[PDB]
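Participant: Before I ask anything, let me first share the structure, which is written out below as structure tokens.
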Amino acid sequence: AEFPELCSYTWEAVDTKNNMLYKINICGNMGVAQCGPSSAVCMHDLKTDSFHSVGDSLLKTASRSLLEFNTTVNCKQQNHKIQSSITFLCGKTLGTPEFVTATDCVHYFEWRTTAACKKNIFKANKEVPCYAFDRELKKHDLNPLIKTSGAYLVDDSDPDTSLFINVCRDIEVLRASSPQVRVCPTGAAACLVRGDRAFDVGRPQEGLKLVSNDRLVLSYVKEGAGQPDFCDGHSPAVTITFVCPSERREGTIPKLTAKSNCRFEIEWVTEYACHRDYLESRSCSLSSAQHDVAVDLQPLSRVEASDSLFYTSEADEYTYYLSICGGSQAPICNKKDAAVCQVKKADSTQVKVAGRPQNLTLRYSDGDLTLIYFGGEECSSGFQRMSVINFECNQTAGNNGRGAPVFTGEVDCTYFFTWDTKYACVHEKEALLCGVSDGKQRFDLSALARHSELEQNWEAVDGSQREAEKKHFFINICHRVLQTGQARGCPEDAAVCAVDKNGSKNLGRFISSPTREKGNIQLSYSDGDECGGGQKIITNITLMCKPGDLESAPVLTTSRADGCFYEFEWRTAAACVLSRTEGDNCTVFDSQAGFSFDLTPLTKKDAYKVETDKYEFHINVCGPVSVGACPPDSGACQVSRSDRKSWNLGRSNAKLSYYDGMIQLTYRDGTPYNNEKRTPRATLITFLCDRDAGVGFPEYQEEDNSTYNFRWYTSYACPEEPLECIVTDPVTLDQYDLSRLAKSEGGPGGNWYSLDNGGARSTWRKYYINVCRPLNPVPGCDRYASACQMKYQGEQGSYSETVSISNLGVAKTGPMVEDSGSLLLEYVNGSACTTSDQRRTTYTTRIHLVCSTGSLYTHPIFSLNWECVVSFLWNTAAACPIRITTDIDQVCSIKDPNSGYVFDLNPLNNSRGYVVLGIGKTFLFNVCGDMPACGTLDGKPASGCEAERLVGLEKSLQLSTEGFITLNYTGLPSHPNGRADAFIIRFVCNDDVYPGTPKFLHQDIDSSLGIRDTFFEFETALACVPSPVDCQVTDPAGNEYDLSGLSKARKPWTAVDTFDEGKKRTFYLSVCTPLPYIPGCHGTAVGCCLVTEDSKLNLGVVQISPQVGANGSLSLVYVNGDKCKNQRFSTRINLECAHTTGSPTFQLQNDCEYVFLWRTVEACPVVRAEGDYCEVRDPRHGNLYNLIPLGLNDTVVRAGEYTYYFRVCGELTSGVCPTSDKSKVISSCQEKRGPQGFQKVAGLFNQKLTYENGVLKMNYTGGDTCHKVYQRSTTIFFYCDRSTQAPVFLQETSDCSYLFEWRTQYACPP
Ligand SMILES: *[C@@H]1O[C@H](CO)[C@@H](O[C@@H]2O[C@H](CO)[C@@H](O[C@@H]3O[C@H](CO)[C@@H](O)[C@H](O)[C@@H]3O)[C@H](O)[C@H]2NC(C)=O)[C@H](O)[C@H]1NC(C)=O
Ligand SMILES: *[C@@H]1O[C@H](CO)[C@@H](O[C@@H]2O[C@H](CO)[C@@H](O)[C@H](O)[C@H]2NC(C)=O)[C@H](O)[C@H]1NC(C)=O
Ligand SMILES: *[C@@H]1O[C@H](CO)[C@@H](O)[C@H](O)[C@H]1NC(C)=O
Ligand SMILES: *[C@@H]1O[C@H](CO)[C@@H](O)[C@H](O)[C@H]1NC(C)=O
């Protein structure tokens, strides 16, 4: 019959408004027929559950593109039937029959197929339905993800094999992109391509189902004979599972879960799997709370300067004049004010209104945009003459991107128009993938997709010359930019967004997939907002690999200074090479995200239970299931439900394998199943990420007596959930970068630990913390919890000193910028806590970052543990704003103002010079202005050559504090009293490199008058800031050692080398900070540089946290040297406290270990010494912290509403609240404004400051009653700085105790 590939299935059509699911089938073979036999259209009203008979398929008629179903049952209007009408248009896919509108007794349907396309050029041989419908009649349509040219590569860890699926139809093999997808057999859909040979694995049998939770399933199966020899007697079949990505489920590429026979199994988390948008509206410009769909038909009424501002459709017998969405009509209708009006070609006088612009319905049904009119005229039956218009997503349209309406198939005075246009052409959800392929090696940028979660997108820092008018750059890596805080009112279908006071700006669109370029991943956004000359804003995010660093943000590296181009650069982790990694003790170490998935929280000792109709599976992660029916070492065991006969599905296995957000536990061997091959029963459980699913229930899915395959929606199979330690101040626009204080696994381990002493050996609560991540594995305290409180279980036994648990909080917020230029970082929703038990809740962790522009070392200090809020205090370098700090003077030495690091490019001062071979242009080059091989100009021998010799140049460089250093040379000709030829060099970090050579990045010559600049970037080791270091190290016993003093060095630490033959060599050495710029050394980070013979053995890299030992002892090993007999190196510095401060002495040498014994006073454990009046005597340095010069004034601090007077070391004199007559010796007051200004008494005078590991805590206690029990204390923390004594109120801790930090000069050890 008509439309031959449309009979085999039953098609469903929802009307979202009324909730009436219409079930259609063309030739009338319906299985759900409670309605009449051979039912064409069976209306199922969902709330009355009525099954009305709308179509008799035996009375099916036809028109040019139009199936009518004219039933026998009479309408409540006489001589009318309950008609239905299915209009047929061309898509690229089979589609689904969307619901246009309906009066009481006709129902109109748009249905855009391949079956309507009678030009079958590259036709689909087998094409199944691709839509589902859950209980509430919400749509899972996936038609726009059907690739009609080529196949989606399915990401597995096998470099040799490659599966190539194509959703809901056979793979177009002929006109395809890849060389190995042309090899494919015809009519295949799964196409395993093994070693220049493509098998037909999957064939489309049945259209996709919704069987599970909300995830769709779709199964391909190949039946018959001629199975490959891979399958070992199984039919090849591929089941793809379509998941919708929420905040819980991350990915956007299809992943191969089970490759353990020709039964393949794919979890594909696509945005199209999500509930498809049904948003209709009144005249034009439909939009909803979901701001992904953007329609406006004003540009179909706002006609170009070209003539005939109305449209004309060329029709059957008589042509239709029409002007939609409030445009000037045709003069042939004269005076109708009709947005469409039909015109008779017999007589120009008989004109009938076919639509009016009072009654519209611009309906966006499931990607298929429709525009309906109503109440045109009366026709020959009694039907109001209405008219529909079906828009098509036709990009390169005629009439300057508007296109013309074609008329298709009038029924019952209802005119169906099809319209190829661009201003009704939406990408609603992303169809494009975010994986690439460097031939073999795959990548996945799905982690850094903030994917329609409506939780804030990324904010790009300005590393690059922002000016006065500096803006918020809101990128989103793989999606339309999320409409959230500070990004709402942005033009939607933008990927990067530029927003200011003046207005938001589109800054590129996700037009094309990512591409692997130049040893990184480029991500080019074309088609942005309009720049100067009708050029659109391009944007090139270069996502680079950095292992474990998901918490960074894109730096803005360059611009073009005319707003046509903005290049970003992201030192991320989700743009690093995917690899299979394997784990032994039920712990698999993720490499490309720096996570370590332990699944021992899933080991239930009493069994799990999966129940299908035929079997009961008792399965257990990383351990034997205890059920007496099965063999004892059973990892999994199916018992029947009728026979109750056991079969052992593989013996106990603790071997996990992680690849691309799924952990495969395979269980196999065990008990065979009575075949002459003696094939053992194996099963494979796939743990894959669901951030709020707990331990999870495993699921069984397959369809034969076969090798069994489970998936397990864990919470513990999940990476860090990148949350971007970056905060932009709203009122100023100062970005702060905490993304280098994120300590990640794979490195030397460690955490940000901070002790609390107070009372001896009880409430020694040693608090671990980590910034914007989960913790590292630290035994016993939680995973996915950023801070855990490890108390001591030590009864003074040297062996009996260990740590045990509390669980403080999970990083979801990211840093928030607080008052007085500090920034607060909340961890909400920890473990259940004890308090004043009026309300017990989850723990929180407040950590306040106040910045000291000191040295590279950073150690957190413990503020308070108060009413389920553990406070903290970051004295770091990274908490200060982003500064670029250009130096026009001497060039190959630059100091970072925040970190205090010195980038020296003196080993890049190559006296032979660097040759940059360019594009038919030789650039001879050197960085410190050395190379006189070219023109030695007036005081400019500065290495400026485009070869025959361009110029000698004036020199300047800048840093950014965020992975950007550039040297902006400028030649002697300032070109015609304008700007000059100023050609630029850029730095980035390759860790494993020598000093190196340039690679010639693009030159950009634009003679505006005389401007040109030739950028040539080069990867060197001397280019990026080392991560802030924890030079303070604990031991298991609780002695808190601190070597931060040994890293403050005026000259780098030498060593008395007097032992080994009394040689004339030196031995440079450091502690927890790399050695500075000793020439002829591997200076990326070096522990100790030996100097002799110009044979400079660089014999160790800096170990951040040294090894521990006995009472008052450390040991520090530098592990990664050079060139010694299958050993890199080792240098042991025994940091053994005596109480001199001598030089680390050369002890002896053997087996390429150079060993030193450092008698320092830094190697003594930190003791909290409590001081006298204002002074602390001999706190392990033998110095005195006399802070009475800060008691010479009333010190006013402020909050927003509150005010906090106090006075260091005695006797606050004036206030609003010296309102007492007692012995009150008031040294504080917390205040308010005029209303509710009964303001409270001090922390009373103590004249006692306690020394805490380099902070000085002064405690003013014994105020008035606060809420219930505690008194209104105040506390001052004195940290090192050059007396920026404008106090940081440490905001929103305990409401009964106020923390202050003074960045004062007297608190510094001299
Ligand atoms: C921003 O990213 C886009 C990527 O979409 C860059 O466009 C690409 O620019 C390169 C370099 O000229 C083009 O490569 C050329 O390819 C041809 C063959 O197609 C080859 O014969 C040439 O030797 C050259 O390698 C590439 O075609 C082009 N891609 C486009 C336009 O889609 C753009 O240059 C980047 N902008 C930057 C870094 O400022
Ligand atoms: C959008 O529709 C237009 C108009 O039908 C298509 O443009 C035609 O394309 C064919 C094939 O290349 C050309 O032979 C015609 O000359 C084009 N028409 C005009 C007026 O120039 C266009 O191909 C459609 N785009 C898509 C993506 O389907
Ligand atoms: C269908 O409806 C039209 C309009 O009333 C009528 O003229 C035609 O005869 C009908 N045909 C069938 C088969 O029901
Ligand atoms: C480079 O330095 C010159 C100094 O004359 C300056 O005019 C120019 O703006 C600087 N930057 C660039 C990108 O050329």
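We number chain A the same way Swiss-Prot does; the residues here are 51-998, 1011-1372, in that order.
Header entry for method reads electron microscopy, 3.5 Å.
Just so you know, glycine gets a Cβ as well, placed from its N, Cα and C.
So Swiss-Prot lists the following for this protein:
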- 178-326: domain 'MRH 2' (DOMAIN)
- 482-628: domain 'MRH 4' (DOMAIN)
- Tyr723 to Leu: Severely impairs both Man-6-P and Man-P-GlcNAc recognition (MUTAGEN)
- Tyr723 to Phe: No noticeable change in Man-6-P and Man-P-GlcNAc recognition (MUTAGEN)
- 1091-1228: domain 'MRH 8' (DOMAIN)
- 1234-1372: domain 'MRH 9' (DOMAIN)
Participant: Within the domain 'MRH 2' (178-326), how many residues are helix, strand or coil going by DSSP?
Facilitator: 6 helix, 43 strand, 100 coil
Participant: Let me check the 10 A CB neighbour count of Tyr723 (mutagenesis position). How many other CB atoms are there?
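Facilitator: By my count, 13.
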Participant: Using DSSP, what is the helix/strand/coil residue split across the domain 'MRH 9' (1234-1372)?
Facilitator: 3 helix, 52 strand, 84 coil
Participant: Hey, does DSSP put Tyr723 (mutagenesis position) in a helix, a strand, or just coil?
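Facilitator: Where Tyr723 (mutagenesis position) sits, the three-state DSSP reduction gives coil.
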Participant: Suppose I define contact as three or more CB-CB distances under 8 A, residues 6 or more apart in sequence; do the domain 'MRH 8' (1091-1228) and the domain 'MRH 4' (482-628) meet it?
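Facilitator: Result for the domain 'MRH 8' (1091-1228) with the domain 'MRH 4' (482-628) is no.
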Participant: Under DSSP, the domain 'MRH 4' (482-628) has how many residues in helix, strand and coil?
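Facilitator: DSSP composition of the domain 'MRH 4' (482-628): 0 helix, 49 strand, 98 coil.
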Participant: Where DSSP helix means H, G or I and strand means E or B, what are the helix, strand and coil counts for the domain 'MRH 8' (1091-1228)?
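Facilitator: When I sort the residues of the domain 'MRH 8' (1091-1228) into the three classes, I find 4 helix, 43 strand, 91 coil.
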